[PDB]
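Engineer: Shown below is the structure under consideration.
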Amino acid sequence: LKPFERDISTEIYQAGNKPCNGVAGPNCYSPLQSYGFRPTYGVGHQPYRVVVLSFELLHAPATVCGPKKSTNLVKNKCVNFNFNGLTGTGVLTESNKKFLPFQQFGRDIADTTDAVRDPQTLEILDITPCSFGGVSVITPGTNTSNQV
Amino acid sequence: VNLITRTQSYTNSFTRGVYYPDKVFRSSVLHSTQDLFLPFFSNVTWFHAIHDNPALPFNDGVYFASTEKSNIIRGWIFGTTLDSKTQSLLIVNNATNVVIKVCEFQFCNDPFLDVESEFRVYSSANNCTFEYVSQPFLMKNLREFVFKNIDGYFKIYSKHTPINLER
Amino acid sequence: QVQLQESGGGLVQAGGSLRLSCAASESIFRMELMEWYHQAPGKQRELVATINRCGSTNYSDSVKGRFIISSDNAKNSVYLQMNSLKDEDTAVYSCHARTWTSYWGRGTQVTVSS
Ligand SMILES: *[C@@H]1O[C@H](CO)[C@@H](O[C@@H]2O[C@H](CO)[C@@H](O)[C@H](O)[C@H]2NC(C)=O)[C@H](O)[C@H]1NC(C)=O
Ligand SMILES: *[C@@H]1O[C@H](CO)[C@@H](O)[C@H](O)[C@H]1NC(C)=O
Ligand SMILES: *[C@@H]1O[C@H](CO)[C@@H](O)[C@H](O)[C@H]1NC(C)=O
Ligand SMILES: *[C@@H]1O[C@H](CO)[C@@H](O)[C@H](O)[C@H]1NC(C)=O
Ligand SMILES: *[C@@H]1O[C@H](CO)[C@@H](O)[C@H](O)[C@H]1NC(C)=O
């Protein structure tokens, strides 16, 4: 079988060269065997009920998730954001990007999100990392002075 | 009732059949992808139907193209034996809605719509396991479609383009 | 096996008609160009006709009005129509096709008697 495929058709399987012709004779069997369940069997033979839950990741507008309250939207401030499970920190500003109707994210060279669509109001925002930089200390010898 | 005849001509696809592989915005970059595409400069068996073994093999996927305007074409059928012993698709379009059913249809030799009863498409279906209703897909113009299936998922892409007087 | 094979040669009196045909093992779609060259004994090669992938067709000065070059998409081949032959048309013809390298053929020694 291929992944996530079912089979319902019932027929007479043929294990020989001659056709079965609709009768379960020699080299002709029925490929539907019934489980025999009894209460005196060992643990390895008792019936087990199985349920499989399959999740689809975020490619389209999201529809299923837990009870998280949605707060207000702020702009032009170094803030933390959580858009549909995508969490990060940055500055959110207005967008000039022309998203197509089926698109929901926006990616860059390093493959990180930089343009998002607000789930409640269909609006696009641009994310930029908050300001940062490096510091150098210029000092004479400690034997001379303590000023830097 | 057999009343359909068909001829085949051959022509090329030039540079056509490219689709967006994913729903992620990109700009001013060159992206390398690997997926089911229609190769450049390939045969395209131009079919002409006039009023027949239209059980065309599916293989990996299908690129479908039509240039007519009268909208005499509508819907598609998919299966492995086109019989009531196996499930089959019934993607069918009209002016208001599209219905999609997966069921064990007993398909006739040639299916059509009387126009608007589908009694000539199948005799009777018994064990249906999937139903779906939506807005119809089809809306001097060329309509292009891409059908494929991967891991039990049927994916349909489409596009509408304006084409001038070109054979 | 050789890719380009030619046919249509022979002896034909002046004012007759003939059909030259060169067929390619590869699809004639990607070849992107097909030309017909001819050369006479002791003379240099000159182009007779050329057809590109899009459909544009070009001929030579002494070719217009008598010759037609066309291809069908059923059997991958290119046909040239020999009409209103004269004495100087007697030469050897070869068709050429270039996808990313040039492919040549031989044969088709056509003669005209006057
Ligand atoms: C498209 O592919 C088909 C398959 O090979 C080609 O159709 C065949 O062409 C050969 C050429 O000698 C002949 O056997 C028939 O014309 C075709 N075979 C059939 C119908 O069974 C076709 O040539 C290809 N397209 C082009 C433009 O060459
Ligand atoms: C689906 O159809 C093909 C064609 O007959 C068959 O060989 C195959 O076993 C079927 N099932 C899967 C999972 O491919
Ligand atoms: C979501 O609900 C809020 C509050 O009722 C409303 O302002 C907003 O327009 C709604 N958006 C959508 C897409 O329903
Ligand atoms: C198109 O098909 C839907 C599916 O049942 C149907 O409800 C609708 O009436 C059809 N369109 C017309 C114009 O009848
Ligand atoms: C569905 O399948 C079962 C078993 O394969 C069969 O008995 C039944 O007649 C079929 N049709 C319906 C409508 O249940």
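Numbering of chain A is taken from Swiss-Prot, so the residues present carry the numbers 461-608, in order.
If you check the header, you will see the structure was determined by electron microscopy, 3.5 Å.
Quick reminder: no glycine exception, Cβ is built from N, Cα and C everywhere.
For the published mutagenesis A:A475 to V, Swiss-Prot gives the following note: Increased resistance to neutralizing antibodies. Listed in Swiss-Prot is the mutagenesis experiment A:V483 to A, annotated as follows: Increased resistance to neutralizing antibodies. In Swiss-Prot, a mutagenesis experiment is listed as A:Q493 to N, annotated with the note Reduced host ACE2-binding affinity in vitro. According to Swiss-Prot, the naturally occurring change A:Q493 to R is described as follows: In strain: Omicron/BA.1, Omicron/BA.2, Omicron/BA.2.12.1. Swiss-Prot lists A:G496 to S among its natural variants, and the accompanying note reads: In strain: Omicron/BA.1. Per Swiss-Prot, mutagenesis A:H519 to P is noted as: Increased resistance to human covalescent sera neutralization. The note that Swiss-Prot attaches to the natural variant A:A570 to D is: In strain: Alpha/B.1.1.7.
Surface or core, plus neighbours and distances: that's what I need for these features.
Structural biologist: For A:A475 (mutagenesis position), other Cβ atoms within 10 Å of its Cβ number 9.
Sequence-distant contacts (6 or more apart, same chain, Cβ under 8 Å) of A:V483 (mutagenesis position) comprise A:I472.
Applying an 8 A CB threshold to same-chain residues 6 or more apart, the list for A:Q493 (mutagenesis position) is empty.
For A:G496 (variant position), other Cβ atoms within 10 Å of its Cβ number 7.
Shown in sequence order, A:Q564 are the residues of the chain, 6+ apart in sequence, with a C-beta less than 8 angstroms from the C-beta of A:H519 (mutagenesis position).
Taking Cβ-Cβ distances under 8 Å and a sequence separation of 6 or more, A:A570 (variant position) has no neighbours in its chain.
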Engineer: Write out which of the listed recorded positions, namely A:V483, A:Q493, A:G496, A:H519, lie with a C-beta under 8 A from a C-beta of chain B, sequence order kept, or 'none'.
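Structural biologist: It is A:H519, listed by sequence.
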Engineer: Can you tell me the CA-to-CA distance separating A:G496 (variant position) and A:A475 (mutagenesis position), as a whole number of Å?
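Structural biologist: Here the two Cα atoms lie 25 Å apart.
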Engineer: DSSP on A:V483 (mutagenesis position), three-state: which is it?
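Structural biologist: Looking at the DSSP assignment, A:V483 (mutagenesis position) belongs to neither helix nor strand, so coil.
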